[PDB]
Each structure stands twice: as structure tokens, then as C-alpha cells.
Amino acid sequence: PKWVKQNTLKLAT
Amino acid sequence: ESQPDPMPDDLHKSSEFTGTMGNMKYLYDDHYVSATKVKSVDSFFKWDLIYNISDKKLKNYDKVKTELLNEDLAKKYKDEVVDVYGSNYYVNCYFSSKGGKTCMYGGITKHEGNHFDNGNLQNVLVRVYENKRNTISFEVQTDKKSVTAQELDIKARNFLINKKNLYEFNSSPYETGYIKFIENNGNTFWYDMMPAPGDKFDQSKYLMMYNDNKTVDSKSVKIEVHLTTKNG
Amino acid sequence: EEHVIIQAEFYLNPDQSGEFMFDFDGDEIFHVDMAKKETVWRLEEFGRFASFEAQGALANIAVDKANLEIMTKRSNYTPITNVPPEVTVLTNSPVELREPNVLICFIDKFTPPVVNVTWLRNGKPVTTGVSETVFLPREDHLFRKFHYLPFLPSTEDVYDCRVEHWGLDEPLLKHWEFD
Amino acid sequence: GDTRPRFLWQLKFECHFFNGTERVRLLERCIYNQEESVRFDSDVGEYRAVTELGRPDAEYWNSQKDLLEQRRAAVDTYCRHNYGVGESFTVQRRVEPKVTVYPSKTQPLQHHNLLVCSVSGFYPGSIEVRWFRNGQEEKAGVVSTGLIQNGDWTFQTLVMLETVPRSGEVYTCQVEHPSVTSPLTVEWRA
């Protein structure tokens, strides 16, 4: 089994 | 003191890699980052330095991050005017700064007093062995007195790719291969030229071997490329 | 409630330190070594039952750093307020003379996640067999950390866990001795 | 020495499981220094600013439908998925506790014997430790150090019992834990 990560989103610049 | 020579069991086998050798060829076939008299403008982690270097060829990047083995090494070159030469990668190349990006390891040499008069190139001997017998010999050139082993390695392989098909798209005519460096003080070290076994080739992980930024004296260092074929 | 799994990450300036880890009910499953670009399991066994794409944590850390700088600017460069850790020294089991045990230095409730820990045996630094965890998340957003020292109990030896943190005016020494 | 101000950014994705995979809640949190500024609660379905500082982001992220669709499906593709990956050695990890009973090295009382029930090296952390005096559960006089997490996937706890011992009395420490099918008992013969 492979754990999956949540992707981080860029903040509003 | 010097790294022990490899024995058959210590070398990656071409036959045990089932991925695309072209991904290895890619790293050495007329592929490299080169810059002169540059200074770092940023850093992502303590052990790395970022430079403004533009893709002179086909504009694929204007920022290069190079990772080093440790923070002392990065601190050492952070404020120096340097020269850069190394093999870069894109897959899994990550970092932010404040335009394309590319990544690499080591490849740094102080620029001040590391060149030859009237801009002359120093030849470095490379002898190739196939199944223990010297087959061809040639030289690579560098404009530095103290050059990274990485730079020399790249030039050696680029030459061997065009002249001996060191790496082809699918595989390699060779089963094993390592490049050995002999310094004028007797110290030797080597790099495995084949990918790790399995179906994938992690370029970034492979290039990490250059992060020690090892430099050698170009006028006296000697290079040996030892290859073997599955048979003969 | 019954169980909680947390993917926790952070980036800290100007130290340039970053971290990426998974936590299950308060215990670390694994973290990613940013320099070696590989997964480090808390217990060896875990790496035999599961896997993780380490290079993926690096992608997140780069976004985290970019966001840190956007937020730093947006707050008019409001720096973090140092919060000193509560430090506790304990054994991982009832101590018995000459019976192998482990000293645990629990460093809790602190921020930023930068700390200097040293074990002292009779006032002297000990580097034999010690180990430590990475920074662990807390519901209040402060951090926890564990340092370990395997030892052989005896009335002859006295120990100290020396902790340094910007929230502390002086290094803190938590003493421990048989009894 | 080093007095420069520090700036910290944390991102946490918390997957909360109730009755296993039955009910799942995803909580995405962004923390600047020590303050949570914005979060995505799967129970709400969209980003919400926790402080003034997070407003621009909650607004910006909520305008990205692909993002929200992805975040809303995460309770399945992320949370329930990871729960399945580790259940065999997390949710189902079992390590039996070592139990011992002995008098406290400290007896701050007259004709009173403070008993210690040491319970260590166990996993998971949910555990029940109770005292008895001749088969009758002791309510008062009991004192626990609380559940101690060691950071290496094991816990420990000490549960004391103050007593006015009389020859013949049997004080029992009972421990119930998911690692054993029947309670573990250790008796103190007074």
C-alpha cells in the first residue's frame, strides 16, 4: 500500500 | 585513504535495469549547465545555492539550484564569485525563490585565479578499457586549474556516447562501467556509470553523487573508464 | 472520535528548516529526509508494510516556503513569539539497578521548532546510542520532541537533559538520578 | 548571537475517523507563526478564513472549482485511502502492557501504604486500570499520573492507591487493554 499526500496550494499573492 | 576499487558485485548491471537507458543518456549527451563569474543570489535549504543562469541554448531556465553535501560547503561558496559546470535535471526539481528552473549537484569552483594565461585549455587524459584491455584513449579539455570531477566525467561520457554508444535509448552495449580518477598524490575514487536495478531511473538520486563537489588538479589528474560487455 | 491521521509540514525562516511528516494518533509514522530525499519510517517494520513517494514531499515544501514569504509580507513582517518548552525526563519503564532501560527527554509545548538538546552523565556530554525524533505537531500548533538515551542504572551515575531554546533565558537542565 | 526574528508557516491535513471508515472528516489548516489563518473543513465544503490574514486565500481558493472538487473528494481518495494503507499496523497494532505492583518509594502517611500499579510498554493507548480491595473496586484514594506517550509507539502510566492495610486483605490492580481478551490482574497481599 502506498500512502498518498495532499498537495499544497499557492496562496494569493 | 583512497576509495577501494569496485569488484563485479559492487557494480550496477545494465541487464538488471529494465527502464529506458535514454533517461541516463539524456544526462550526458550534450547536456550541462555552464556559467562564469556568477554569484549566488538565493538558497532554498542550508546546503544549496541558487544562481541566475539562463539557458543559452533553448531558454528552458533562468534559475539553477545546486545542492551540496552539507551546509559548510554551501557557506563556503555562498559569497564567492564562482564558475559552474554540471549535469542538470528537471524531473522532481523543486524550489522557490523571489522563468524556468533547473536543478543540479556540486559543480562549483572559485573563479579567482583558477584559469590559465591567455585563456588556454588544459588537456586531461582518459583511457578506456573494455574487458580489461585499453581500447581507445583520448583527452577532454577544461579551462580550470582546479576542476570538478563532475565536469570531467560529463565530458568523458559525452564523448563516449557519440563514439561508442555508451548509452542508447533502450539499453547499453555494456553490462558494467565505472569511471576512475587518479590524482597526482595517489588518491583514487570512482563513480558507477550504470543505473540502479529496477524499471525506473531516478536522475536526481543518481546525480546526488556529485554533491561533494570534489575537485581535482586538471594538469595532473588521470582518468580511466572501465567497461565490460555481457560477453566479449 | 476514534482515530486521527495528520500530514504535517512546515517551513521556517530565516533558519530555512523544513519538515514533512505523517502522524497517527500522536505517533510519527514517517518523515521525509529533505537532504537525502527519502522516507524515514519511525519503526523499521513500517517500511515493509507500506511505502511513500518522498520526492513528493519536496514539491509541497517548495510551495510552503513560497507561501511563508507571502504571509510574512502580508503580516508586515510580524515575527513569531518564542514559547519555551516544558521539559520532562523519564524512563520508559520502572528502573531497576543494572537492568537496561531508556531515559526519555520529553520537550513539549514550544515554538519555533528549533531546539538544542544535550545529554549529560555526571556533568559530561554523552553521544553514545542517543537518538531523537523530528518535531511533532500539537493541536495548539506548538511542537513536541523526544530525545532518547539508553542506559544502565546505578546509584553511581546522575543525568541531565540540557535544553536550549530562544524562549529560554538560560539553558534548562532536567536532572535525573536513581531514586 | 542569533537574534533575528523567525517566521513560521505550517500546513496540516487532519483526517478524523469515527467508527473506522464509517464517518470521516477532513480538516486542512494553514498556520502562520502560532495563528491558524484559513482552513478547509469537509463538513463545511469550502475554505473559511479563521483570521483576517486568511481572507484573501479563502476567497481565492474558493474561486477555483477544480480545487474544491478535489478537496471535497479527499475524504475518500486521501483519508479513507490512507486509513486502508496503515490499518494493519496502526489501528490494529497490539503490544501487551507489562504490569507490576509494588509499594511507593515514598510513604507520606501514618499506618498508610501507598501502592503503585505500573503499566508500561503498551499500544494502543486506550487502557483501563482499576484497583480492588477484596473484589470491591476502590473509588477514593486512587491517583493516576495520566497516560504517557513515549514517542516510540508505546505508552506507560502509574496508578496509585492509598490504603490502610490489614493482614489478609488482597488489593488487586486490574488492567483491560485491546491486546488481551481477558483482564490482566496483579495482586498485593497485605
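Per Swiss-Prot, chain C residues shown: 28-206, in order.
So this one's X-ray crystallography, 2.3 Å, going by the header.
Heads up, the Cβ atoms here are built off N, Cα and C, so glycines get one too.
Positions annotated as domain 'Ig-like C1-type' by Swiss-Prot: C:112-204. Looking at Swiss-Prot, the entry for mutagenesis of C:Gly74 to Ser says: Increases the interaction with HLA-DM complex and peptide exchange. Under the heading of mutagenesis, Swiss-Prot lists C:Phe76 to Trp and annotates it as follows: Increases the interaction with HLA-DM complex and peptide exchange. Recorded in Swiss-Prot as a mutagenesis result, C:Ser78 to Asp or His carries the remark: Decreases the interaction with HLA-DM complex and peptide exchange. Quoted from Swiss-Prot, the note attached to the mutagenesis of C:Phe79 to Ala or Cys states: Increases the interaction with HLA-DM complex and peptide exchange. Under its mutagenesis entries, Swiss-Prot includes C:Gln82 to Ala with the note: Decreases the interaction with HLA-DM complex and peptide exchange. Looking at Swiss-Prot, the entry for mutagenesis of C:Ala93 to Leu says: Decreases the affinity of the interaction with TCR by more than five-fold. Mutagenesis annotation in Swiss-Prot: C:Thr115 to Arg, described as Decreases the interaction with CD4; the structure shown retains the original residue. Here the residue is the original one, while Swiss-Prot reports the published mutagenesis C:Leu117 to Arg with the comment Decreases the interaction with CD4. According to Swiss-Prot, the mutagenesis experiment C:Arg125 to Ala carries the following note: Impairs the interaction with HLA-DM complex and peptide exchange.
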Rounded distance in angstrom between the Cα atoms of C:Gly74 (mutagenesis position) and C:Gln82 (mutagenesis position): 16
Residues near C:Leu117 (mutagenesis position) in space but at least six apart in sequence (CB under 8 A): C:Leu130, C:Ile131, C:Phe133
Residues from the mutagenesis positions C:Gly74, C:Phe76, C:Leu117 that lie close to chain D, Cβ under 8 Å, in sequence order: C:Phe76, C:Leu117
CB contacts for C:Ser78 (mutagenesis position) [other CB atoms within 10 A, all chains]: 15
Sites among the mutagenesis positions C:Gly74, C:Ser78, C:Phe79, C:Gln82, C:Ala93 close to chain B [C-beta, under 8 Å]: C:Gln82, C:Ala93
Of the mutagenesis positions listed as C:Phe76, C:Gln82, C:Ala93, the one whose CA lies nearest the CA of C:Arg125 (mutagenesis position): C:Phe76
Sites among the mutagenesis positions C:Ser78, C:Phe79, C:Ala93, C:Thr115, C:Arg125 close to chain A [C-beta, under 8 Å]: C:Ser78, C:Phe79, C:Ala93
Residue with minimal Cβ packing [other Cβ atoms within 10 Å] among the mutagenesis positions C:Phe79, C:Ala93, C:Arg125: C:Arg125
DSSP state at C:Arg125 (mutagenesis position), helix/strand/coil: coil
